[PDB]
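*Asks:* One structure, pasted below without further comment.
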Amino acid sequence: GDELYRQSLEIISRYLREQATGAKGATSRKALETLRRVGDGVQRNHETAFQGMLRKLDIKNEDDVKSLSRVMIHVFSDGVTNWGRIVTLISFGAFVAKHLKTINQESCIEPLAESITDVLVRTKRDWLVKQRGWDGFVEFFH
Ligand SMILES: Cc1cc(OCCCc2c(C(=O)NS(=O)(=O)c3ccccc3)[nH]c3ccccc23)cc(C)c1Cl
């Protein structure tokens with residue numbers, strides 16, 4: 001097993017889907033409430049950049065969402081790894097998730113999640129371990 005990966009995918013998965021479907025172990029549940037508060041804050045403050053980036057990505061179907069990976073890696077990894085940019089990575093994900101339910105492609109949400117987790121855990125794995133993973137996440141937005 002890879003429990004940072006499956007915890008990461010569980011949290012990002014349900015955060016994205018509840019964000020698009022309106023709504024809605026113990027560590028995963030505190031991370032998810034943290035990521036509601038912070039997540040919705042960030043989507044409201046970067047909303048001008050977020051819609052700029054959404055419209056420029058132009059996601060229509062699920063082969064779009066599968067292309068997204070390496071532009072994700074590009075925008076995301078600028079070395080100086082920190083929770084702020086991680087949570088922006090997830091929250092933009094949510095932004096995209098609600099836009100995919102608008103155009104009635106909820107089927108792409110879980111691939112999208114599977115991509116975000118996939119970028120995150122594979123590009124920051126050592127940093128995330130050194131910060132005790134999602135317990136670091138929760139206690140950083142304490
Ligand atoms: C699901 C998905 C997520 C993606 O995340 C990218 C990194 C997060 C991000 C920043 C960002 O990091 N901006 S920043 O350098 O000024 C920054 C760094 C730390 C805390 C707050 C802001 N600006 C953004 C503007 C628009 C969209 C996302 C961001 C990227 C892609 C392609 C997809 Cl398909």
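Residue positions begin at 1 at the first shown residue.
Looks like X-ray crystallography, 2.8 Å, at least that's what the header says.
Just so it is clear, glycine is given a Cβ too, placed from its N, Cα and C backbone atoms.
Dumping what Swiss-Prot says about this protein:
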type    : residues                           : note
MUTAGEN : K24 to R (Swiss-Prot position 194) : Reduced ubiquitination
MUTAGEN : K30 to R (Swiss-Prot position 208) : No effect on ubiquitination
MUTAGEN : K56 to R (Swiss-Prot position 234) : No effect on ubiquitination
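Walk me through where these features lie, including what they touch and how far apart they are.
*Replies:* Secondary structure at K24 (mutagenesis position), taken from DSSP and collapsed to helix, strand or coil, is coil. Using a 10 Å radius centred on the Cβ of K24 (mutagenesis position) and all shown protein chains, the other Cβ atoms total 8.
If you take the C-beta of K30 (mutagenesis position) and look for same-chain residues 6 or more apart in sequence within under 8 angstroms, you find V138. DSSP gives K30 (mutagenesis position) a helix state.
In the shown protein chains, 8 other C-beta atoms lie within 10 A of the C-beta of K56 (mutagenesis position).
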*Asks:* Helix, strand or coil for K56 (mutagenesis position)? Use DSSP.
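*Replies:* The three-state answer is helix.
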*Asks:* Give the distance between the Cα atoms of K24 (mutagenesis position) and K56 (mutagenesis position), rounded to the nearest whole Å.
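*Replies:* With the alpha carbons as reference points, the distance is 29 Å.
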*Asks:* In this deposited model, 8 residues are left out between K24 and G25; how far apart are their Cα atoms, in Å?
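*Replies:* Across the 8-residue gap, Cα separation reads 17 Å.
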